[PDB]
Amino acid sequence: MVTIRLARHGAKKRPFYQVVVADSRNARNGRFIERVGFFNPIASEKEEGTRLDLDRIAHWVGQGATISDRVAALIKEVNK
Amino acid sequence: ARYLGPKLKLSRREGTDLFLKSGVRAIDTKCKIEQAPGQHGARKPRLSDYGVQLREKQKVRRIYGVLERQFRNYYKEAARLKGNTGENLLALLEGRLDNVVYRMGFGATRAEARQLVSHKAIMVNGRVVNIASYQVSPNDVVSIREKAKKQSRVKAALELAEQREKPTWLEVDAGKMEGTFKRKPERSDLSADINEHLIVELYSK
Amino acid sequence: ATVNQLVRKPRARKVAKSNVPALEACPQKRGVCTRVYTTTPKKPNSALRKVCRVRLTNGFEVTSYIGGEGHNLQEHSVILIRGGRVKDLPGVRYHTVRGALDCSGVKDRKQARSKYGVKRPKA
Amino acid sequence: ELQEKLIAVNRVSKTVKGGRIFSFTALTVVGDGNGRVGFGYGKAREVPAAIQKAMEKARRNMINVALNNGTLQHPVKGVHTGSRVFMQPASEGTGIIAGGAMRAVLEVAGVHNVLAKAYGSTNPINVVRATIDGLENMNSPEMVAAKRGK
Amino acid sequence: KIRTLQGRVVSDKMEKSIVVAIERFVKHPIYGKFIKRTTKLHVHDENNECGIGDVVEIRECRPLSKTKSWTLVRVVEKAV
Amino acid sequence: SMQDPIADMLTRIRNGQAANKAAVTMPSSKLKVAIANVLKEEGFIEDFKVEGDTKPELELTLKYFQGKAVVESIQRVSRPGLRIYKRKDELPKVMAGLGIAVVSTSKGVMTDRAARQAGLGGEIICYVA
RNA sequence: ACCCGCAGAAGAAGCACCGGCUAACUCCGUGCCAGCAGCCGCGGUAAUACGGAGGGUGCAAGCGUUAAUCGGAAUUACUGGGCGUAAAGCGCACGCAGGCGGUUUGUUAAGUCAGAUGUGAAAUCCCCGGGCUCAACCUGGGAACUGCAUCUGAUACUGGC
RNA sequence: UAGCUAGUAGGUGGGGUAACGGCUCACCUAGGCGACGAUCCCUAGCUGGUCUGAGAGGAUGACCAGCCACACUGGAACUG
């Protein structure tokens, strides 16, 4: 019922990709419960483009929320 | 937008120099200022208070070539942080790239400087520029591209820049043809004839 | 000067509504010609003013002015109108405009052509 | 350091035997750019001579005030008939603001920023002479020390 | 403490209801004066200690009838 | 004027100095003598005298020094019907900061200078220049 | 996406306006006619307003033009008005609810203000960054959103006893 | 717009429901509301907000945020 998922942002052609905890109900980008990081595609050519709150994520998935396999693969990019 | 009359027609209607159609003659010749005043102003009109006002508003605009919708935007930006529209307006015109490329001597006029940007001949901070209506800030570096350094109009503009007072707001080197902005301009350091008495009271009664 | 009276009788204001009410908030309206005529001679201004009566699908019928030099408008012809007062006419607040299937265009016009709509002369 | 300002100038019409006659009238102020201003009205044949008659009235009396930071010592009120004028002191060198029928009376006395407003009827002679009544309403210093401040 | 109100009994004979008036002040949104506002409700009573124009103390309970979701606790003046 | 006796307290003073009088008289009350000490403490008056007990009257002696009047403006803003309330940080600065505002708080009258320091607000009594 | 070149002026300017308000107009055409507007009106043989010639003035891949919503409009006044005569006291006496009410000791604490716990989401207005031709925008942080809901305190004052 | 209800106004026992309720069948009475504007027709979904202005106020909700209603037009049940 609640998933740790992606939110595209940036309207047309200019995505920002935020990672959020959200219900399967209502919104597809906004209306989220808690933000847990970002996956920004244009990060000034620096490694600052990816952030993930692994402690809060572990508590959300522990308590019963779904973690996406796409986000589980991205946990490796913040070490680790 | 353009001006399709002879560019000295403006200065000959004003009875004052506006820095228009400039090159290796520098000043006064064959500007015919007060020698060919035309069909009006000899004989300078009294007219309405709405004269100065409009004809004084045009004289503070056309000297920078700025369009009315730009001029209203600079009046909005000059009305920021209590800086005074009689003062902080000058920084938005004198700090504009088609004035900076002119003050650096790459163009002999603000029109010719604006043309050099529309012809992609200029760089700002190592990247090419095509927009000339843009603000420059301290530590920004402006230069002419090697593919355009040999144009006779730039050659003449640099020889005219040596016949002009040097600005205290920006630097330029004639050997690299590269200049850098240093500080934003001030009324009592610009020390020249430009209005105050109308740019303190625009768009209101 | 008392404090609780406007709870008993709130004070009223005048809304400006319309001087061109048949438009129903549109820049133009289409209708049919019912009559083509000229107005009665009026004021020390001496002229022969061209007018038509126009009927609209919304229950309005209005008199409208026929600008431009010369016209041949028939009755039952479909026409467009635009709002605006003309004081040389009696109570007229509408202009009938030349974009019509039966109506003639203005001729011998080289300048000011964005009004009435005239194409640039050959040679 | 004498300076003069024209605020308004117009023609007038008058009835005579079987017809009318035309003449000129002006509204002016005169000041010293540092503490005083006087107000003038005048009518004449020829427009420069009408303006000059108003300048001579503006020299017939002047009001002398102790300007503070190029603005007002305190808030002031001025009145003439239906024309009521109020002025709040201005901060940060900005705040000007106010039309010529208030501003011209103050820009001739040395005022740089002021938050003046006019109320009621907008006959500019009445507004100008109510601005002068507001200059008779201002007080001097910053000396009596009767208040803690500020 | 529990939710209580005081008021005067407007209507006292309704078998198993009494009608109470509750008074408070509120600001008028345009004319700025704080004006009096009065609200009415039905209150449940089985014990008959009050009468018309007598003063009561009441609590909120469960909805039972049209505008009756409150019940009587005590009488506050009692003399008379 | 008995329907607003504190508006009348200000009226008697505003018209008293317009007539350039030294003394102003009114019927006495605890709030009028609480305000009279605020007016003495700002130096608009040099004395406030109560006579009678037995038709008690309050007589205020105006303090004329260094020129005409004792105040330039003396507005009440509040009214018994239209009561005007300010929060501790919404207290206005009267006379471009050269004047006082007075508030009744929850214990009695004080100036905006003291209401600021105490962290208090309340109903407006006067704005004085 | 982004960036660089090639022979060549190469394919490239129109629209409105010109007495008074509100700047630009001289000379003609017409001659109360024909056609303009926001308003007076412009026009009868020397019409700045209509049409034409040559120019001027403003804007420009636009230019003019308008229904529809606000400001100006204090012209409905809550901020912010008037009632002798311009716009208005309603022909004149009594009077219930409504609304108003001197001065002081208690007391309730609804209202008020204070304090605290929640709220005023994402945006957005304002200041300063990041990133896409400038800027918008999309984004990052501040500052705001002067408000609102409740639980305690104080009772100057309005209500209440 | 000066009339408006009538499961309306106040009680009683079952049945229905996750559960208040005249939800629903019976039975026990006759009121209840309103000029301090009840109530009914005409038009219209509402709001984050947007537009205007110094603000009050005025306008308005597409587009970007959030509910409701609605599924040829009218009507009936199941499933949950």
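Using the numbering of Swiss-Prot, the residues shown for chain B are 2-206, in order.
So this one's electron microscopy, 12.0 Å, going by the header.
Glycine is treated like the rest: Cβ placed from N, Cα and C.
The feature domain 'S4 RNA-binding' is assigned by Swiss-Prot to B:96-156.
In the three-state DSSP classification, B:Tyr51 (variant position) falls within coil. Counting Cβ atoms from all protein chains shown, B:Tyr51 (variant position) has 8 others lying within 10 Å of its own Cβ. Among the natural variants that Swiss-Prot reports, B:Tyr51 to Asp is described with the note: In rpsD101; suppresses a temperature-sensitive mutant of release factor 1, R137P. Not a ram mutation.
Taken through DSSP, the domain 'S4 RNA-binding' (B:96-156) splits into 23 helix, 11 strand, 27 coil.
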